[PDB]
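K.L.:
Take this structure, written in structure tokens, and hold onto it; I'll ask about it next.
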Amino acid sequence: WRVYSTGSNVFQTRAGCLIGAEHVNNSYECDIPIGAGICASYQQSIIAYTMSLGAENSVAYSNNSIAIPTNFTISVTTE
Amino acid sequence: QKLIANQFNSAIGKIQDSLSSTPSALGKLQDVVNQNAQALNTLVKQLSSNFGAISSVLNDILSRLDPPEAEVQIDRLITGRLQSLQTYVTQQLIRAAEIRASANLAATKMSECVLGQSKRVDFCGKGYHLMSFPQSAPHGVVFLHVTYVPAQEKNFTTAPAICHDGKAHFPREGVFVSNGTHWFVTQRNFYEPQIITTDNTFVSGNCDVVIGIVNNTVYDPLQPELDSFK
Amino acid sequence: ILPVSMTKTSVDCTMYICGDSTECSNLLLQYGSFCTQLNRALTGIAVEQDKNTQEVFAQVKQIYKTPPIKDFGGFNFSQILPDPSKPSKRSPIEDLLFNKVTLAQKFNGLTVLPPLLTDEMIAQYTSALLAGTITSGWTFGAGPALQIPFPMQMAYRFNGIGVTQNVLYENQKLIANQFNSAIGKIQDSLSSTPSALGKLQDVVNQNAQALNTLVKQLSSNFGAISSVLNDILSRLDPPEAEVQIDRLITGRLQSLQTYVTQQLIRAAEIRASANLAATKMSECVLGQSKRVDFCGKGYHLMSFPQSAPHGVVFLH
Amino acid sequence: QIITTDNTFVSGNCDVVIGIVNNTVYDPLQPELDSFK
Ligand SMILES: *[C@@H]1O[C@H](CO)[C@@H](O[C@@H]2O[C@H](CO)[C@@H](O)[C@H](O)[C@H]2NC(C)=O)[C@H](O)[C@H]1NC(C)=O
Ligand SMILES: *[C@@H]1O[C@H](CO)[C@@H](O[C@@H]2O[C@H](CO)[C@@H](O)[C@H](O)[C@H]2NC(C)=O)[C@H](O)[C@H]1NC(C)=O
Ligand SMILES: *[C@@H]1O[C@H](CO)[C@@H](O[C@@H]2O[C@H](CO)[C@@H](O)[C@H](O)[C@H]2NC(C)=O)[C@H](O)[C@H]1NC(C)=O
Ligand SMILES: *[C@@H]1O[C@H](CO)[C@@H](O[C@@H]2O[C@H](CO)[C@@H](O)[C@H](O)[C@H]2NC(C)=O)[C@H](O)[C@H]1NC(C)=O
Ligand SMILES: *[C@@H]1O[C@H](CO)[C@@H](O[C@@H]2O[C@H](CO)[C@@H](O)[C@H](O)[C@H]2NC(C)=O)[C@H](O)[C@H]1NC(C)=O
Ligand SMILES: *[C@@H]1O[C@H](CO)[C@@H](O[C@@H]2O[C@H](CO)[C@@H](O)[C@H](O)[C@H]2NC(C)=O)[C@H](O)[C@H]1NC(C)=O
Ligand SMILES: *[C@@H]1O[C@H](CO)[C@@H](O[C@@H]2O[C@H](CO)[C@@H](O)[C@H](O)[C@H]2NC(C)=O)[C@H](O)[C@H]1NC(C)=O
Ligand SMILES: *[C@@H]1O[C@H](CO)[C@@H](O)[C@H](O)[C@H]1NC(C)=O
Ligand SMILES: *[C@@H]1O[C@H](CO)[C@@H](O)[C@H](O)[C@H]1NC(C)=O
Ligand SMILES: *[C@@H]1O[C@H](CO)[C@@H](O)[C@H](O)[C@H]1NC(C)=O
């Protein structure tokens, strides 16, 4: 079981030793759950990154501003 | 009505393709079927296990150790098989409890969504709930929640109340909104501005108490009719 | 207070039972799928714990952020919103809750997988929900978030419980003072008694007790001449030591089966509580409930969620 | 709030309901119509 003992792609995480998947500084959504908030995904390579919890969105707010819709969209959702 | 009909028809169409294309859409039912079949198979496969005996075939025990001693091997096999059946039945009981909880939730969903309309804000899919339709599935029920999702919002500047001759006017239903120069009252979920009237609003207290009042004139529909007949 | 998850444990059934002894491992293999079925059940309940947290907290598609210019009409959310000063983004009441719950180490065979969402991420999700229910009322839980001035939002919430709007605005100072006093009182209320967090601490204690009972069982012998397999192999030759090893195997495997059944029952219970917490998060904070006792003693207004170790803490 | 015909709606004669009690109900339209016609 000496396979996958290469040193060029050996990583360390709070979830454990991770081999092969190259670590990146970017962030994305969940693809494959490793423990402790790290997820691995495909790309011609495998990468492992820290989770992104959804794109940041800030609501413009003040003591005298409102926002009411001007249109609707119907939708159907299974369960 | 035309736009609502077209959107509803398009959604009811697209849901079919959504189920068709995705290979893992129905995972919650396939999980149940797979778990039951797998438990049954691993039960049967356990029949050929040894449990520490000279053999795993029953008849071989009866022809290789003679009744005075083969009873011990028979007893060991009996205990092993009985323990395996015990584990299978206990797993089945726990899974049946889980399915009972799921079925009670499904019954509540049927009663509330399908048979009526539920104000529970996130009990029937994203958005406000309009109606729902049930659909049968091999080991479950499939709902089609039809929900009203607002979109295309835009900014406005409001005040909590309107002052007019010193009497604090408030909206009867909805909220005052301003387009920049004028003032309007609108239903809280759709932008249909209507000129402010003494019928669209109500009064209470007076000017000095509310915190964010603004100055505007409030229409009075009785005045034009009264002035017509002087 | 509601529990939502318990520590994701797992046991190496073969290694645990046989304790590195190769011949014992060979003998145990004759039993078949027991050692695979137990591991599979433990993995199954292990995954469900991540499912519970993802179902309770991840109710929002985006991570909202409260505005910098804090002018919430006199309401003072300082005790509830995240605190920049601390190294973590935890809020003061969240910090008090994290302090109020205290302890699962390395053993033979046992292992505890880390949760899929770390405490920082859960605190971030709760901050997102809190900012959403502060700035946008209830709309953000059912569509694109619409800002609305907070005093007006509370004025409309009053209108939802049969009290007209004008009762709020003419009493805004009193409402603000009462709300701030109650929010400030929640902190010392929690700090007052160790029994406040009974549910979460009880969950942790029960898990630890089950794990300890599983580990302590090794000191027993189940009718064998000794508890250590090496002693068994030293005293007897294989044709006679096989019976003793089988005895120990049945005893240890029965103990493991009891532990796994207990964990399955507790998993069902905690998953029921996590579904209840998810329902409360969906209904109370994201909206408003006409269920007269589902969200606190009295007529209901918006709530605020808070993260706690292995659970949620609602401020109804 | 003082009773008016605006925040009050009408149904039937005065006999059918038990507990009915007499009083006057102000009208926000009669004084002005009488004043100006
Ligand atoms: C509300 O949104 C709908 C689409 O969701 C708009 O309908 C479109 O209107 C344009 C212009 O009339 C048409 O070219 C499209 O074919 C319509 N789409 C559909 C699906 O019918 C509608 O116009 C929007 N309402 C307003 C007031 O802008
Ligand atoms: C805001 O609303 C007012 C409503 O009065 C708009 O003013 C009217 O604009 C229409 C445009 O055709 C004119 O016909 C009316 O005569 C205007 N009203 C008056 C009293 O003159 C105004 O244009 C709107 N502005 C914005 C930016 O929405
Ligand atoms: C909202 O906040 C703004 C800024 O803090 C307030 O604006 C001030 O209002 C007072 C009273 O009308 C004026 O005297 C100041 O000149 C305003 N300053 C600025 C920079 O705008 C505003 O009053 C607040 N409104 C509410 C309803 O709270
Ligand atoms: C709204 O209107 C009221 C009444 O017209 C204004 O209050 C008056 O302000 C003037 C300022 O010179 C004083 O001389 C009057 O004595 C005030 N009257 C009362 C009854 O308060 C008020 O300033 C206006 N506010 C805005 C924002 O337009
Ligand atoms: C809102 O409440 C917080 C409570 O955390 C107030 O913060 C206190 O402010 C006073 C005076 O500045 C300090 O002496 C305290 O140490 C602060 N913390 C506490 C826990 O009392 C804050 O002043 C309030 N008001 C605003 C506008 O934030
Ligand atoms: C309604 O009750 C509140 C208390 O719940 C009253 O507020 C108190 O009023 C007294 C006397 O004005 C003050 O000494 C207290 O400090 C107030 N407490 C708070 C928390 O504000 C309020 O006055 C009552 N309303 C009426 C109309 O009597
Ligand atoms: C309330 O008003 C009704 C209607 O005017 C009163 O009913 C009349 O009472 C007088 C008393 O002398 C009788 O003579 C009439 O026969 C009653 N009916 C009608 C149709 O006039 C009633 O008495 C008043 N008071 C109460 C307490 O009900
Ligand atoms: C990624 O981030 C780490 C920590 O901030 C830094 O040391 C490193 O240089 C960055 N870039 C790469 C390619 O790792
Ligand atoms: C309101 O205006 C602000 C500033 O121009 C903008 O950032 C915000 O997106 C607007 N509101 C909406 C709902 O787009
Ligand atoms: C019930 O109400 C009627 C009038 O509505 C009154 O005459 C009667 O005395 C009441 N009965 C009791 C027991 O108070």
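Note that chain A carries Swiss-Prot numbering, so the residues on display, from first to last, are 633-675, 690-725.
Cβ from N, Cα, C; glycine included.
Okay, these came from Swiss-Prot:
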MUTAGEN   A:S673 to A  No effect on O-glycosylation by host GALNT1
VARIANT   A:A653 to V  In strain: 19B/501Y
VARIANT   A:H655 to Y  In strain: Gamma/P.1, 19B/501T, 19B/501Y, Omicron/BA.1, Omicron/BA.2, Omicron/BA.2.12.1, Omicron/BA.2.75, Omicron/BA.4, Omicron/BA.5, Omicron/BQ.1.1, Omicron/XBB.1.5, Omicron/EG.5.1
VARIANT   A:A701 to V  In strain: Beta/B.1.351, Iota/B.1.526
VARIANT   A:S704 to L  In strain: Omicron/BA.2.12.1
VARIANT   A:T716 to I  In strain: Alpha/B.1.1.7
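Locate each feature and note its surroundings.
P.N.:
Under DSSP, A:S673 (mutagenesis position) is assigned to a strand (E or B) in the three-state scheme.
Under a cutoff of 8 A between CB atoms, and with a sequence separation of 6+ in the same chain, the neighbours of A:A653 (variant position) are A:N641, A:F643, A:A672, A:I692, A:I693, A:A694. DSSP assigns A:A653 (variant position) to coil in the three-state reduction, outside any helix or strand.
Of all Cβ atoms in the protein chains displayed, 15 besides its own lie within 10 Å of the Cβ of A:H655 (variant position).
The secondary structure of A:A701 (variant position), as reduced to three states from DSSP, is coil rather than helix or strand. Within the same chain, no residue at least 6 positions away from A:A701 (variant position) has a Cβ under 8 Å from its Cβ.
Here the Cβ of A:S704 (variant position) has 15 other Cβ atoms within 10 Å, regardless of which shown protein chain they belong to.
In the three-state DSSP assignment, the secondary structure recorded for A:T716 (variant position) is strand. Its Cβ taken as reference, A:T716 (variant position) is surrounded by 13 other Cβ atoms within 10 Å in the chains shown.
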K.L.:
Go through the recorded positions A:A653, A:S673, A:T716 one by one and keep only those whose Cβ is less than 8 Å from a Cβ of chain C; report them in sequence order, or 'none'.
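P.N.:
Filtering A:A653, A:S673, A:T716 for a Cβ under 8 Å from chain C leaves none.
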K.L.:
Please identify, among the variant positions A:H655, A:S704, A:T716, the one with the smallest Cα-Cα distance to A:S673 (mutagenesis position).
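P.N.:
Checking each of A:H655, A:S704, A:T716 against A:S673 (mutagenesis position), the shortest Cα distance is to A:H655.
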K.L.:
Applying a 10 Å Cβ distance cut-off over all chains shown, what neighbour count does A:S673 (mutagenesis position) have?
P.N.:
15
K.L.:
Of A:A653, A:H655, A:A701, A:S704, listed here as variant positions, which sit with their C-beta under 8 angstroms from a C-beta of chain B?
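P.N.:
Out of A:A653, A:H655, A:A701, A:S704, none lie under 8 Å of chain B.
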